[PDB]
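Novice: Quick one: the structure is below, and I'll ask about it shortly.
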Amino acid sequence: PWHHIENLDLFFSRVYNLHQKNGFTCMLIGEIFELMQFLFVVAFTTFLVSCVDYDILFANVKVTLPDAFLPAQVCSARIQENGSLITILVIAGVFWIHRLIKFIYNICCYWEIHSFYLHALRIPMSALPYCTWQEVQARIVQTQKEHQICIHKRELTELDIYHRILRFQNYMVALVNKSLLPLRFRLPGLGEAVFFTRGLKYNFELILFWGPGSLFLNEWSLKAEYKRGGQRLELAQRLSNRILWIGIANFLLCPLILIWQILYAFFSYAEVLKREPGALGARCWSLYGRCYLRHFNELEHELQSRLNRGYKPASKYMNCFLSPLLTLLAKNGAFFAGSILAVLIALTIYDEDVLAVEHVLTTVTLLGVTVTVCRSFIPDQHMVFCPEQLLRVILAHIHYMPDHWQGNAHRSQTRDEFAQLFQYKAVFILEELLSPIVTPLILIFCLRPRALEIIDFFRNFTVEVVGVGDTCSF
Amino acid sequence: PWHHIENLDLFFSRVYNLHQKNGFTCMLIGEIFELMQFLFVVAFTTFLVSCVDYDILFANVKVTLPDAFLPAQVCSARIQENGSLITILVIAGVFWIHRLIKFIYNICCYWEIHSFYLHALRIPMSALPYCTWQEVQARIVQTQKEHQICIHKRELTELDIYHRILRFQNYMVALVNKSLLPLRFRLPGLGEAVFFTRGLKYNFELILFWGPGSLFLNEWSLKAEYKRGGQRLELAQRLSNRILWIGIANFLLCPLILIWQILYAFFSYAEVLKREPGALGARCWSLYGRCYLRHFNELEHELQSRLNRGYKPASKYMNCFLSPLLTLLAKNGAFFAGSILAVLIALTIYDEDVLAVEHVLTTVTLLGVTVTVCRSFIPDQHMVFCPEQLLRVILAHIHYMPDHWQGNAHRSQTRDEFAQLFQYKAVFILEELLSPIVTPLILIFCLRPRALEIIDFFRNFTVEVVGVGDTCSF
Amino acid sequence: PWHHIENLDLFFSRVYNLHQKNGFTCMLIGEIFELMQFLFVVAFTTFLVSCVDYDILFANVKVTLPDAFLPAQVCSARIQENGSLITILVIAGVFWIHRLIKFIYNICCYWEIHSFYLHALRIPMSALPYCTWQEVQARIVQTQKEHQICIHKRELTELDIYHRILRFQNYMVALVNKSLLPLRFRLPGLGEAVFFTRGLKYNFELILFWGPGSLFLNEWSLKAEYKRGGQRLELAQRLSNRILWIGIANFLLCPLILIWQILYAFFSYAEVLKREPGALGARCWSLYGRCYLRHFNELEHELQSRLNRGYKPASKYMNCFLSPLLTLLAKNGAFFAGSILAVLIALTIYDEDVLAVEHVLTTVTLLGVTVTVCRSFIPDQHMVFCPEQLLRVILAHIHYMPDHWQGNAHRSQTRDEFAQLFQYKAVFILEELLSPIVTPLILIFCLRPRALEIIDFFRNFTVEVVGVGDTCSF
């Protein structure tokens, strides 16, 4: 049954994702909840926009919650009469319909992959969350005589699976580390800024890999016309028109994507700020650090493991960088604020009628917040300031660092250059919000003039591995 | 003075316990508070049952606490007229009287031991909490010519003290690790369940060691009739009647012991749930792990040290076992719950008259609890899932593990088999509550048919160390 | 320009302090805020004493904060009419005027030092917080031919800078470790007490080093009359009169210094008790541990580093010392208190009208505090009591320990002797409050009779390093 496939690339990617999804039911259940998140976001916002009145809620006998909710009939009439609301719902509906159809097709294709694990590999569906990818890899390669998926190539190789699954991610890796993508900016008042988000990466792969107008012929071979240097300018002009058109589509989609990014950050992170706002000060590896620190032919879990082992030294390293002025001001401000708040607390503690004076509680509240915030920049008085050993621990995991980091490991410039590989989480959120606005501008003015250079790139750094196809240079 | 003892076994146990009690006053003070805990439990429950009225408390001028308390005369009349309350108090009184008489006798016997530390060993009572058992051991054995406690045996030996103190605990160890005690069960809806509590261990030692009808003649020699195989069936029948009778006593005592176990768990753990309920999710070594992981000839502190060194790796190991479905549901539920709660919090934060709507606070409260509970099953996104090194650290301390744990260290079955050696604290509490109900059933139907096998056991695995007596096989 | 200095001692101290102050602006900004702290303390207390009325605050329409504040005119009239308040303000004004004049002079002298870093060393003012003292040390010593600050001595040496900056701190070190200063006391009800504060150290340096009547001629040479033993008694009598006079000045200043110490502890620590009172239970290295554990020729940062590396093992070591009686009482008290509080919480949880009974909340509140306090003396049940390895880790950093600590590392006496080198923070605060009262008594009765011994000391342990001057013996 596993002979007429013709799409071994997509097949191996699906074989890997089911292992990364911890079986079949979790993938199905995970996909359903993904679809449900969008629908819930849309429905709750729509319900909040139309049904609830907010008049009898602010009161302008105890009132129940169901009173503020309008009955179904009047809520439907206000939705279908907003005009400026139904036009967003229509677009948010067609994307989900496309997604749902794609999902149904993927289920019917992942069920076929399920049989291949069960039958060809003899690995039950209850042992997946306990089977490393290495175990799955040995049974696929050693039994390649039975299922005879690839008879065309003389044999199958471990390097082949890595190349087949990751034919386009290697291309993505080569573009960012050769500065062939517009991800460096100079800003007035900020200085150097690296703006690399998921929209640009999604757009790069859509411009270069996916679509009927991309550089790749079917799935695993870029069009032969891109292997001849006789029409570099003509191909560049054609690519420039393509790049220009994709940017126009992004500019058209700007308002919709902005609503989606805003809604996602709010529904996902606007509650952690209330309960534990220090979690958004905790740092995480940025998307550039995932493409700058990524080896060639390295799967998602092999890289995620390295970013996990180097997560605790990185928090310490970024936390040993203080500021003589910030530390001075924090020390002094905490003293002054706490010295006033202590008197206030004593007058409050003795007789509590002071709590009825107008601006006593707010002053105490803001000062408690002020003391706690200011006392958070004051380090532990007996810490071992060792910001030189911290880089050793980090480099032992992520494996990549600019050459001007080893000696001067403690300057304020090295921290500001490391903070771009290891960014705040709050900063991460903020540039996910700005991605749908800046991404089109980046593609039209910065990437379009490079449309020639890319054409040279794809022409000079693409080799042809026999039996595999057109792959990216290491 | 230390020549006419005739009970060197009990003497050495008392010598050890005073060191484990950190001197003499602490033992006296500890015993008094132990007696006082029972009396307080009984008295407070009795006072709550009879004196307080709960009528003028629920209000059916500010009211004081002493108003709800009835005067002594009317409270005494209601106690001595309850009938169904005085019959429990009588039993709770006679046990304490027995305990108090035993305590007074033990004090007069521990005072004699106090003189032996002070005079024979020349160790002051202010240096006990700072003297290891090794220091006490060297001065006892090296000065065995002066106090001449044991002249019968040619000399005294360190192995002898371990054997003399622990003649019955070794027997307890051999029964659990040879599955000679009924502590394995199959339950519909739960599967495998190991139910081993203090009542069974107390009952085992009462059936086998203590009492005038046990297997041991005086204190340190089982009756010679149990060394002849000519009457195995007859001895088994006699033992079966004994086992049957002990079970009947337990069945009779079931309601009383149940009240004691319920009261003890409530008074000891029902407040930690309110303040810090995560402490009852913290795991602890179960009573079977104390008998399965216990070496032979190992005192209480030597084992407690090993269970201490292996406590932190064990919490990590049991905490690295997740569930693809539980983690998926938690992630998704937290998002949905937090997404609703964030909107609620914003409407609450803007104008607080929303706080007067009926079901807004309860929804917020349950959802905050829901988010916090659900967000507690979501691991740290950058943790080093290394559940294989954790078993190495644990095995280096407790020294005992089933053979099918080394290879498959990460299956869901190994965790469910390790959770029986290292059980939850909440689970520990729950099976202490169920011990007085299930313990009689275990003894009558499961241990009684084994009454023959035990007779064989005690006949084949009991050696006679010269000068020491009848000991258990290692 | 760096030739006519004549005060190389003060110059090198200033060169070091600017590095310890992380540049020039931070020193200027730090000094200004230091001056501002005193002024704010005085002004706020004065404003609180005179302006606010506390009559319309305790209420004896919602009332604003500005109503309680008296207008400027009536507040000025009450200040300048208090009599017993203006006499304190005058003294608190003249000290600050002296301080401000000294500060202005130091700025004009540190600006000259700023040019020496910028020009002679070619080290910009933006690289100071990132330059170790070693980098500053190499450029000073290797370029000693250009600025020719010291041509008198043949060359400059690293030992010379250490000696020049720290000519008086070495003297302070030799007096405390030879028990030549009155810092040991026997108290009824407390026993041994080591009372060494900043006032005594400040007074010691004022009696011995600073002033026109001290032992040192100009700055770096004690008067030659103190190098001849022919007038030991006469010099001792003169020194005794000096010591007596300094003590009289301290006794006169007792009330003022007491107000300053009280105010400083309150404004600095009286708020941490409210928010996080466990931070004042955290220990810190006492002032005697800074003079007992200090090497010879060791700068402030080299010692602070050692006190930082040995801070975490020291907290563990002092936290592994329990008390059999304290642990027993805590266990039992927590059980009893929690057993009552659990019943109270259940009655409170079922129906909340119980919250209106008078003494229910206070009982719950005090018992919650009681449980939390008592449950703070109860250690973790599975901790590795290893108070012997902890001393190894500590001694590896502070380098100094009494000889009767190595063997008996766990007695209650070693802890009570280590607690004097590593004292509580709350204890530290308390003896800073008592320093202005006890310091004069210590100098008059204990140090005055020693006035002879000191004269012998300064005569026998002062060597003359050529080119450097009169230094202290190592």
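By Swiss-Prot numbering, chain A shows 36-95, 108-521, in order.
Determined via electron microscopy, 4.0 Å.
Keep in mind that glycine also has a Cβ here, set from the backbone N, Cα and C atoms.
Straight from Swiss-Prot, here's the annotation block:
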| type | residues | note |
| --- | --- | --- |
| MUTAGEN | A:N265 to W | Impaired autophagy |
| MUTAGEN | A:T412 to W | Does not affect lipid scramblase activity. Strongly reduced autophagy; when associated with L-321--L-323 |
| MUTAGEN | A:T419 to W | Strongly reduced lipid scramblase activity and autophagy; when associated with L-321--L-323 |
| MUTAGEN | A:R422 to W | Impaired autophagy |
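How buried are the listed features, and what sits near them?
Specialist: Following the DSSP three-state reduction, the secondary structure of A:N265 (mutagenesis position) is coil. A simple way to gauge crowding: the CB of A:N265 (mutagenesis position) has 11 other CB atoms within 10 angstroms, across all the protein chains here.
Residue environment of A:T412 (mutagenesis position) contains 10 other Cβ atoms, counted within 10 Å of its Cβ in all protein chains.
Following the DSSP three-state reduction, the secondary structure of A:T419 (mutagenesis position) is helix.
Annotation for A:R422 (mutagenesis position): spatial neighbours A:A377, A:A381, criterion Cβ-Cβ under 8 Å with sequence separation of six or more.
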Novice: If I take the alpha carbons of A:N265 (mutagenesis position) and A:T412 (mutagenesis position), what is the distance between them in whole Å?
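Specialist: Here the two Cα atoms are 63 Å apart.
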Novice: Do you know offhand how many angstrom separate A:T419 (mutagenesis position) and A:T412 (mutagenesis position) by C-alpha?
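Specialist: So the alpha carbons of A:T419 (mutagenesis position) and A:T412 (mutagenesis position) sit roughly 11 Å from each other.
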Novice: Per DSSP, A:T412 (mutagenesis position) is which: helix, strand or coil?
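Specialist: Going by the DSSP assignment, A:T412 (mutagenesis position) falls within a helical segment, counted as helix.
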Novice: Between A:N95 and A:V108 there are 12 residues with no coordinates. Please give the Cα separation in whole Å.
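Specialist: In this entry the gap's Cα endpoints measure 15 Å apart.
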Novice: Can you tell me how many other Cβ atoms are located within 10 Å of the Cβ belonging to A:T419 (mutagenesis position)?
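Specialist: So the number of other Cβ atoms within 10 Å of A:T419 (mutagenesis position) is 13.
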